[PDB]
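A short worksheet on the structure shown next.
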2 protein chains.
Amino acid sequence: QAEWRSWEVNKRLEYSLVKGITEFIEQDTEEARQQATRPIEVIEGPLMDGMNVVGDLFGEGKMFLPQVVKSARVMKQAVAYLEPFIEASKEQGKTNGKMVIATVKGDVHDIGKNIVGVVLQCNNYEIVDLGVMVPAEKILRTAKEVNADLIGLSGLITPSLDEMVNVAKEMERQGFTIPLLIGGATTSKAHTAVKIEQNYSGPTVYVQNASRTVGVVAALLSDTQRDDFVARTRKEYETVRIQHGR
Amino acid sequence: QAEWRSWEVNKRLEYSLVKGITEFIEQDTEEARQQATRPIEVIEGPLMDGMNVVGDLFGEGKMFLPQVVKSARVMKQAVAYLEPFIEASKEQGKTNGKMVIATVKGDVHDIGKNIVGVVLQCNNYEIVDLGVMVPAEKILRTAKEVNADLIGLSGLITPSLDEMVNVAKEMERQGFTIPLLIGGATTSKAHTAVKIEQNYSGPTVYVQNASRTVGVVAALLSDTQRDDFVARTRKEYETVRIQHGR
Ligand code: COB
Ligand code: COB
């Protein structure tokens, strides 16, 4: 075995990602699977780190698109393997809610819009994923028609941030009332507080990652928790504008 | 059911911090130590989570200062217990660099300025911690006298942010060139890129936490990694301003 093939499973995952090696992903993911308490952990641990580095190497031009593209296929393959180990974890239960999630317009990144989808799914919620590059009006038309309890927007490229600010305003125009969930690698609480929220009277909660989304969605949907959380949050967003020199 | 004294060690930790109980902190921390790969994990895991809760309760007026102060005593007691286990963890052989770290003016929070210090130390770096509430002038004077290869500012309250921006400016005035590291609970990369960096020609890198500081200090000091890392960083902060409507 090549020396790399002897490193720590976690260090082997990262390598595979970077290099775009699809030959050992499954057997590596599985080994990593058995060590973690929860499948989601391998995804948000090793796998994500691996994608981070890929991100960087690409950013410093030490990596190119055709390569990040091979790295994505490996990530994709790794997630795919875990997916049933996730869905086996959801006994009984019906539905706690429903969310129309979608990668904003101009953006084709979805690897994450998906992990959050698969997670909320095995948590008993219905996720109508509109896909990548979906237009604001098609976001709302579906949110209405399906009667979603929330809407999640994913965004990874700079311009996306604006499409988010935009569907926030558009939602308000149609006088929506459902909590807006924002996320995606290039999304920060700062921007969500500073540039997104203000454009909408309903809750707009920036959530950092998939596993933490379940926590918000429950709150946003709990008759007890709702009003408090939404305030705590609104007040937290009030502070950050203060700091950024409003 | 019964008393806290039967819960998960991690769950017993979080409690002790909230209530300010110092009777089982060492005994408990030890149990937590034997489960983590590295001591730093408990400090950045349970302990931090407890202190987060504490902050919150204080913020919601559900907890008062004389209580957050006792919680501090416990957190402090837990770290202390851990320190030698950290020191007995690594010593390599000699100094890699030198850093003057200090908690900004009018700020007295320091439980983190220290953890980052104790981490950096066992990794073979010399740290001259100027303490809390240190004025810009004294930071620079020491930075020069001691010929530090970096400077670290810790800040946990809103006003501190401004002092950070201030010492960035002041460093530029004395035409410094060492990299400036920003950190602290109320420190964000957004504010770091939007309001701090611009004021200084040398590197201004915001590090999320102590453990991750090692990985930056190393780059900042590597002949190889240096110019790239510093460029990737700068460019990253360039984008964040752009999203922030700048
Ligand atoms: C698991 C997932 C891993 N993350 C990743 O999957 C993305 C990785 C990576 C390396 C980017 C680096 C990076 N910084 O991550 C880089 N890409 Co891409 C090179 N890219 C690709 C890949 C996408 C494939 C796919 N279908 O995903 C492509 C090769 C096609 C690709 C394409 C582009 N990419 C481009 C760019 C430059 C970038 N790419 C990035 C996003 C990045 C950040 C890299 C960089 N640094 O330069 C660039 C964006 C910079 C910017 N600020 O604009 C670009 C423009 C390149 C090009 N063609 O030249 C092009 C854009 C296409 C477009 N029209 O939009 C990839 C793979 C990447 O994490 P995540 O953060 O997305 O999800 C995470 C998760 C945790 O589970 O759930 C969360 N979440 C996310 N969505 C939601 C939520 C949470 C809630 C509550 C929601 C409601 C929604 C939370 O965010
Ligand atoms: C380990 C450490 C845990 N975090 C903690 O130790 C802080 C906990 C807590 C509960 C705060 C809540 C919170 N959100 O955390 C709250 N404090 Co205190 C109530 N407090 C105290 C405690 C501090 C004692 C001490 N010596 O530490 C005191 C009771 C004395 C205290 C005092 C104040 N506090 C006050 C306030 C309101 C707050 N306090 C906060 C900080 C906070 C955030 C909570 C809140 N929410 O209200 C308030 C500030 C909000 C704001 N935006 O201004 C205040 C004003 C209360 C008063 N007296 O009325 C007062 C300030 C007095 C002053 N002159 O500064 C405490 C304990 C807290 O994590 P950390 O993030 O600091 O370190 C972490 C670590 C990871 O390893 O390394 C990183 N790092 C940090 N520094 C650096 C780096 C990394 C690098 C690269 C660097 C160069 C530097 C990274 O940040």
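By Swiss-Prot numbering, chain B shows 651-896, in order.
Positions of Cβ are set from backbone N, Cα and C atoms, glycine also.
Look at Swiss-Prot and you will find B:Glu694, B:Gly756, B:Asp757, B:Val758, B:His759, B:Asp760, B:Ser804, B:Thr808, B:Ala860 tagged as methylcob(III)alamin binding site. Under the DSSP three-state reduction, B:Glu694 (methylcob(III)alamin binding site) is assigned to helix. Listed in sequence order, the residues of the same chain lying 6 or more apart from B:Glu694 (methylcob(III)alamin binding site) and placing their CB within less than 8 Å of its CB are B:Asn859, B:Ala860, B:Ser861.
As annotated by Swiss-Prot, domain 'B12-binding' applies to B:746-881.
Cβ contacts within 10 Å of B:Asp757 (mutagenesis position), excluding its own Cβ and spanning all protein chains shown: 25. Among the mutagenesis experiments that Swiss-Prot reports, B:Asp757 to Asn is described with the note: Decreases activity by about 45%.
Look at B:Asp757 (mutagenesis position): DSSP puts it in coil. Annotation of the published mutagenesis B:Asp757 to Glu in Swiss-Prot: Decreases activity by about 70%; the original residue is retained in the structure shown.
Sequence-distant neighbours of B:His759 (mutagenesis position) (same chain, 6+ residues apart, CB-CB distance under 8 A): B:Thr753, B:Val782, B:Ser804, B:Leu806, B:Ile807, B:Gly834, B:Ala835. In Swiss-Prot, the entry for mutagenesis B:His759 to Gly states: Loss of catalytic activity. The structure shown retains the original residue.
In the shown protein chains, 23 other C-beta atoms lie within 10 A of the C-beta of B:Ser810 (mutagenesis position). Among the sequence features in Swiss-Prot, the mutagenesis site B:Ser810 to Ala is noted as follows: Decreases activity by about 40%.
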Quick check for the class: what is the C-alpha distance, in angstrom and rounded, between B:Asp757 (mutagenesis position) and B:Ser810 (mutagenesis position)?
6
Secondary structure tally of the domain 'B12-binding' (B:746-881) (DSSP, helix then strand then coil):
66 helix, 22 strand, 48 coil
Filtering B:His759, B:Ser804, B:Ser810 (recorded positions) by proximity to ligand 2: which pass a Cβ cutoff of under 6 Å to any of its atoms?
B:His759, B:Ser804
For B:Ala860 (methylcob(III)alamin binding site), just count the other CB atoms lying within 10 A of its CB, please.
21
